[PDB]
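Encoded as structure tokens, the structure appears first; notes follow it.
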Amino acid sequence: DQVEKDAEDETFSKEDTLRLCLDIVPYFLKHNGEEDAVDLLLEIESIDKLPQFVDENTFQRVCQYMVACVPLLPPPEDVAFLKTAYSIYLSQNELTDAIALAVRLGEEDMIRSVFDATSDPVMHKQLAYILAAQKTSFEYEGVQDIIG
Amino acid sequence: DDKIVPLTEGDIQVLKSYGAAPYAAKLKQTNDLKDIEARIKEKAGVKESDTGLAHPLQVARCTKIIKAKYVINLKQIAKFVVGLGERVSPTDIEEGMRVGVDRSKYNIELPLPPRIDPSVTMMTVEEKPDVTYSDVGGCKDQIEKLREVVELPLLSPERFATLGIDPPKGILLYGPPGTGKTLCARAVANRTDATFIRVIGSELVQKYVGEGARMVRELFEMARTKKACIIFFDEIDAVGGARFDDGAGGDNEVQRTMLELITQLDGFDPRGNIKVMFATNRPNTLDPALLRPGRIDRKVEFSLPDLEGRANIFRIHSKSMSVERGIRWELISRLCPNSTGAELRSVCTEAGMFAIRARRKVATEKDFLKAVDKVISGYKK
Amino acid sequence: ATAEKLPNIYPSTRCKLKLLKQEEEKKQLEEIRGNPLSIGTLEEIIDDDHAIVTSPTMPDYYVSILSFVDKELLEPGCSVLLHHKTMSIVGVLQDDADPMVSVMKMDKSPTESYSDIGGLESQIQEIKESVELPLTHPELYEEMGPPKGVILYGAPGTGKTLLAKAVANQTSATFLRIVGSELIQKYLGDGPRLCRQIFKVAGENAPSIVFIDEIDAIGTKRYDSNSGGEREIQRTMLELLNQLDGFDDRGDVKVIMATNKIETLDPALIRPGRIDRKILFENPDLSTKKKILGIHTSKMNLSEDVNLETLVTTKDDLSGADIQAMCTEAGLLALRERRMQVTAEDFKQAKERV
């Protein structure tokens, strides 16, 4: 309850509290699975940790639910893991998990994520249709005729 | 987990909307009168029975009016007949809302039929069958006569009267049973939209006595009710045919059940309107009393023509399947001997899996050749 | 966390569900009905919005529905809401139960899966393709159509019985298992009703897998309909055939035939064009036996003295059950040995017994 709902009100945090759980969120990262002290972190509004925590380790399902936590849940919006732990993205850096991320969140921010990994025209031709199959995002030019 | 729970989060709120919603117009409309009207309306109707403490009907209890009670009980409580002299009541004899004779008739009408029947018809009749042209493929020669036996007299009864005659009053079908056989009956049944009674002799012999007799009557009863109706029997062999198994002595009623069927169908039944049709494996089993004219007149096989009939029949069938238009059904039909307008689907219908095994849209010649082989070999019967 | 949100979600759903204003209106519609009311059985119907009924005490009164619910929801000869006044139909009443038909194994997507039964696959395609394939219903669409049923042969409990539920599990329709000797009765005509009751279910609960085991008895045409020959034999079968030759499916209600007495039966009892399929279980050849062996042998715990080939070659061409069966008493010997890991000796023993 320390840093939490600074998230909700907007138009904070004790490293004591913050660092205590930096045994814990890793205690959850040593488990690599799954969900608990992330929520503790979503509270934390620290733009170090969320870049800093998992740059490595986990994948599949695993970082897929790290994502919705990264931008949305903290008092601010965040990216870095989705550039950062995103980096290694072994099984296609990042193709495998990020497209599981590119779906859902009826968004587009994960459009590069596929771009970055998807390198084949024809893997992208499927991504092209995949970006196309969201037409509203893909239909207007400036995405269309540029991405389109 | 988390992101999925967002979907799960959306799940909860979404459902709460209707919950919130449903309460809304709920406030608006405020359901007695759909019934409480009709209820109290028909409560009169209820009470319209309830005076004097009172289409099969079975029993009318229209009860205890003594001056008067105007009802039949066919039942072990207070059996009743209104008659003995001129005994009626202006619209309705009396009460129960039930007004009438039960089933068992006492005088006439009286209150228009309260009647008729218990056990519905335990036999059941599909009118205008799902078959009109359905198995009619390749079946012509038969139907050619059937139409005469059935269709035309249903169509233009006058001609036979214009001639001075009727249609064949009863007709036989044999070969592989019901195969298109019954459906073919069902065909012209629905071709002519006459009432098609499918009654299997299996229905006829049951745990008790007068069994089909009871039925055959109710049959013959609602025959005339359903007039211009096809009484159709698959399994004339169910009740059996001619036999001496009365020499054993237990079969007698089963034998009689035929004789029942035999007796009543003979004298009074219009068979130009009420059609009677029989389906068997063995025409050899007939009780000749069946084969009697004015009972059975026309006699027909199902049947199994030639190379040619099959082709069309094949051609007929395969149109369901995606089929190779190069290969000839004539080619296939050449190979197979004569066989059933059912079996000829084994020609086509089996090849679908061939077509799926061969993963074709359109089964090849061999696909059917194999099927021809496969099926016919697979018979060994 | 979301579990809480999930639970209350489930909870809020319960509330709205119970929330079925309309409640009063619904109660208004109940307050219509009055109470307590009277059970009673249907008889026939007319548009009259008056119909009479059937009772054990046998009052039969000509009565309306209280009309929001429907006549056509129901059939003649069915128990209906009745008042105690005129026995007025209060509305749609089940008369749910009917939990009986003649003799059957009442089961659906059954335990047996083709994996379970030891590898028979060569004929599994037969049962798969004829049934399981249109069960997917996807390809059978283009296929234009699918046979009725199959005919098992070989031995039950390995070929016949094991296979039987394999596709029955696989297709996950209502598997209905019966024996003709589980019909009759020696009496005439409900043998058909037996079937009917079955076919009532079969018609009702579609999709379903009809099974049939060992027609030794109700199925024999003999040469004769007279001179001691029990009608019911054919008398049943024919009707069984009527519902058999009166129906084949595109992948809905599937049939199974399991027995060793083959030509005891009519050709149209098969009716090719309809039943195209003879399954016949053989003694599994050493490999195919080994195929079943490794399954049941290994799923039996044992000591490494054991070897399949040690068992395989030593064999007379056993049934795929005898595999199981050897394997069976094999451990029983180890149980007589009171041990949890079986030697190879018990196997040879258990087999050379069984």
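Here Swiss-Prot sets the residue numbers for chain C, with the shown residues being 41-60, 88-212, 215-423 in order.
Header says: electron microscopy, 4.6 Å.
Each Cβ is built from the backbone N, Cα and C atoms, and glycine gets one as well.
As recorded in Swiss-Prot, the features of this protein are as follows:
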type	residues	note
BINDING	C:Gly223, C:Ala224, C:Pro225, C:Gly226, C:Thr227, C:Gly228, C:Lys229, C:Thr230	ATP binding site
MUTAGEN	C:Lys229 to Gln	73% loss of ATPase activity
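Shown on the structure are the features that Swiss-Prot records.
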residue: C:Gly223; record: ATP binding site; Cβ contacts under 8 Å, 6 or more apart: C:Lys229, C:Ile348, C:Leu349, C:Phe350, C:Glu351, C:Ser388
residue: C:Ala224; record: ATP binding site; Cβ contacts under 8 Å, 6 or more apart: C:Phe350, C:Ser388, C:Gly389, C:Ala390
residue: C:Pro225; record: ATP binding site; Cβ contacts under 8 Å, 6 or more apart: C:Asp282, C:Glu283, C:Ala327
residue: C:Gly226; record: ATP binding site; Cβ contacts under 8 Å, 6 or more apart: C:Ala390, C:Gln393
residue: C:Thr227; record: ATP binding site; Cβ contacts under 8 Å, 6 or more apart: C:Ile184, C:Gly185, C:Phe350, C:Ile361, C:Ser388, C:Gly389, C:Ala390, C:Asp391, C:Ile392, C:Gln393
residue: C:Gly228; record: ATP binding site; Cβ contacts under 8 Å, 6 or more apart: C:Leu187, C:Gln190, C:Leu221, C:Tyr222, C:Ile348, C:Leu349, C:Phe350, C:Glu351, C:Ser388, C:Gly389
residue: C:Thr230; record: ATP binding site; Cβ contacts under 8 Å, 6 or more apart: C:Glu179, C:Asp282, C:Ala327
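Excluding the listed site residues C:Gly223, C:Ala224, C:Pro225, C:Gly226, C:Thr227, C:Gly228, C:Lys229, C:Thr230, the same chain places C:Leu221, C:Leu231, C:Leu232, C:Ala327, C:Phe350, C:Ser388, C:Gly389, C:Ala390 with Cβ atoms within 8 Å of the centre of the ATP site Cβ atoms.
Annotation note: C:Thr230 (ATP binding site) sits in a helical segment as assigned by DSSP.
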